Amino acid sequence: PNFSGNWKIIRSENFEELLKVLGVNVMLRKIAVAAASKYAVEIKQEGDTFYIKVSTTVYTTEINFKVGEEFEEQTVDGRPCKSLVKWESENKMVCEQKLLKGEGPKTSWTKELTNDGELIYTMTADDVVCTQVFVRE
(Lines of atoms letter the chains of each structure in order from A and count residues from 1; the text may use other names and numbers.)
(Lines give C-alpha, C1' and ligand atoms only; values in the text may rest on other atoms or scores of the structure.)
Protein backbone atom coordinates (compact mmCIF):
# COMPACT_ATOMS: atom_id res chain seq x y z
CA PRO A 1 0.00 0.00 0.00
CA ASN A 2 0.93 3.63 0.24
CA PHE A 3 0.05 5.84 3.16
CA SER A 4 1.31 9.00 1.40
CA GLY A 5 -1.20 11.79 1.02
CA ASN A 6 -3.00 14.63 2.72
CA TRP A 7 -5.58 13.25 5.14
CA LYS A 8 -8.55 15.12 6.62
CA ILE A 9 -10.43 13.88 9.68
CA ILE A 10 -14.02 12.63 9.50
CA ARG A 11 -14.48 10.95 12.92
CA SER A 12 -12.85 11.17 16.34
CA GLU A 13 -14.09 8.87 19.11
CA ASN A 14 -13.26 8.25 22.77
CA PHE A 15 -10.64 11.01 22.89
CA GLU A 16 -11.87 12.54 26.16
CA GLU A 17 -11.81 9.11 27.78
CA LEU A 18 -8.18 8.72 26.70
CA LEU A 19 -7.13 12.12 28.09
CA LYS A 20 -8.90 11.29 31.36
CA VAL A 21 -6.60 8.28 31.86
CA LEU A 22 -3.62 10.64 31.51
CA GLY A 23 -4.91 13.03 34.20
CA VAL A 24 -6.12 15.92 32.03
CA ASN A 25 -8.75 17.99 33.84
CA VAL A 26 -12.17 18.33 32.24
CA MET A 27 -11.88 21.84 30.77
CA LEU A 28 -8.62 21.10 28.97
CA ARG A 29 -10.15 17.80 27.84
CA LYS A 30 -13.11 19.52 26.18
CA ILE A 31 -10.84 22.03 24.44
CA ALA A 32 -8.53 19.22 23.35
CA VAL A 33 -11.47 17.27 21.92
CA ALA A 34 -12.45 20.34 19.91
CA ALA A 35 -8.89 20.65 18.65
CA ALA A 36 -8.78 16.95 17.71
CA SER A 37 -12.00 17.30 15.74
CA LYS A 38 -10.19 19.60 13.31
CA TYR A 39 -6.82 18.13 12.70
CA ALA A 40 -5.00 16.97 9.58
CA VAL A 41 -2.32 14.42 8.74
CA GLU A 42 0.26 14.64 5.96
CA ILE A 43 2.24 11.47 5.18
CA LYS A 44 5.21 10.86 2.88
CA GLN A 45 6.06 7.15 2.75
CA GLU A 46 9.12 5.79 0.92
CA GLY A 47 9.29 2.04 1.46
CA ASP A 48 9.61 1.54 5.24
CA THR A 49 10.49 5.21 5.91
CA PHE A 50 7.72 7.58 7.03
CA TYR A 51 7.49 11.35 7.39
CA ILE A 52 4.29 12.35 9.17
CA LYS A 53 3.10 15.89 9.93
CA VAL A 54 0.08 16.28 12.20
CA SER A 55 -1.48 19.67 12.73
CA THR A 56 -4.38 21.38 14.42
CA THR A 57 -5.34 25.08 14.28
CA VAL A 58 -2.48 26.40 16.42
CA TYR A 59 -0.01 23.47 16.67
CA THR A 60 1.93 21.23 14.30
CA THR A 61 4.38 18.38 14.92
CA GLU A 62 6.55 16.19 12.66
CA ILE A 63 7.22 12.50 13.27
CA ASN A 64 10.02 10.77 11.35
CA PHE A 65 10.73 7.06 11.58
CA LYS A 66 11.78 3.86 9.87
CA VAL A 67 9.83 0.68 10.59
CA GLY A 68 11.82 -1.47 13.01
CA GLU A 69 14.16 1.35 14.11
CA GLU A 70 13.73 3.06 17.47
CA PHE A 71 13.05 6.81 17.47
CA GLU A 72 12.01 9.48 19.95
CA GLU A 73 8.68 11.30 20.03
CA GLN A 74 6.26 12.39 22.76
CA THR A 75 3.37 10.51 24.29
CA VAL A 76 -0.19 11.61 23.52
CA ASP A 77 -0.14 13.89 26.55
CA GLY A 78 3.35 15.27 25.86
CA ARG A 79 5.94 13.23 27.66
CA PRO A 80 9.08 12.21 25.75
CA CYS A 81 9.28 8.54 24.86
CA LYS A 82 11.13 5.91 22.88
CA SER A 83 9.00 4.40 20.11
CA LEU A 84 9.25 1.40 17.79
CA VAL A 85 6.90 0.76 14.84
CA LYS A 86 6.25 -2.72 13.42
CA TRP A 87 3.96 -4.02 10.69
CA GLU A 88 1.00 -6.11 11.78
CA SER A 89 -0.20 -6.78 8.19
CA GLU A 90 0.17 -5.36 4.69
CA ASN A 91 -1.69 -2.15 5.56
CA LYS A 92 -1.47 -1.73 9.35
CA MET A 93 1.38 -0.74 11.67
CA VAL A 94 1.64 -0.69 15.48
CA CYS A 95 3.85 1.57 17.59
CA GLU A 96 4.88 0.66 21.13
CA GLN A 97 6.09 3.45 23.41
CA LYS A 98 8.29 3.50 26.51
CA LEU A 99 8.72 6.56 28.73
CA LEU A 100 12.19 8.09 28.91
CA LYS A 101 11.62 9.05 32.56
CA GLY A 102 9.14 8.24 35.31
CA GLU A 103 6.11 6.03 34.90
CA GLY A 104 2.64 6.32 33.40
CA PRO A 105 0.01 4.29 31.57
CA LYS A 106 1.02 1.93 28.80
CA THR A 107 0.57 3.91 25.59
CA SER A 108 0.76 2.93 21.93
CA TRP A 109 -0.72 3.86 18.56
CA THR A 110 -1.69 2.20 15.28
CA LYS A 111 -2.21 3.38 11.71
CA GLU A 112 -4.16 1.44 9.08
CA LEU A 113 -5.03 1.97 5.41
CA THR A 114 -8.39 0.31 4.74
CA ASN A 115 -9.61 -1.21 1.47
CA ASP A 116 -12.15 1.64 1.15
CA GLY A 117 -9.43 4.31 1.16
CA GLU A 118 -9.76 5.43 4.77
CA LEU A 119 -6.90 6.06 7.19
CA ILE A 120 -7.63 4.76 10.69
CA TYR A 121 -5.45 5.99 13.55
CA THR A 122 -5.80 4.63 17.06
CA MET A 123 -4.22 5.75 20.30
CA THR A 124 -4.36 3.52 23.36
CA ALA A 125 -3.77 4.16 27.05
CA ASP A 126 -4.34 1.04 29.20
CA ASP A 127 -7.86 -0.24 28.38
CA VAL A 128 -8.93 2.96 26.61
CA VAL A 129 -8.63 3.19 22.82
CA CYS A 130 -9.31 6.42 20.91
CA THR A 131 -10.13 5.92 17.23
CA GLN A 132 -9.87 8.56 14.49
CA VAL A 133 -10.80 8.14 10.81
CA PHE A 134 -9.49 10.22 7.88
CA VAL A 135 -10.12 10.49 4.14
CA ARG A 136 -7.82 11.82 1.44
CA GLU A 137 -8.21 15.53 0.80
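Using the numbering of Swiss-Prot, the residues shown for chain A are 2-138, in order.
How was it done? The header gives X-ray crystallography, 1.8 Å.
The backbone N, Cα and C atoms fix where each Cβ goes, and this holds for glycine too.
As written in Swiss-Prot, here are the features:
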MUTAGEN   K21 to A  Loss of ligand-induced nuclear import; when associated with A-30 and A-31
MUTAGEN   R30 to A  Loss of ligand-induced nuclear import; when associated with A-21 and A-31
MUTAGEN   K31 to A  Loss of ligand-induced nuclear import; when associated with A-21 and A-30
Nearest-integer angstrom distance between the alpha carbons (Cα) of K21 (mutagenesis position) and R30 (mutagenesis position): 8
Secondary structure at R30 (mutagenesis position), reduced by DSSP to three states: helix
Set of same-chain residues at least 6 away whose C-beta sits under 8 angstroms from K31 (mutagenesis position): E17
For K21 (mutagenesis position), the number of other Cβ atoms found within 10 Å of its own Cβ: 15
Those residues of the chain, 6+ apart, with a Cβ under 8 Å from that of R30 (mutagenesis position): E17, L20, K21
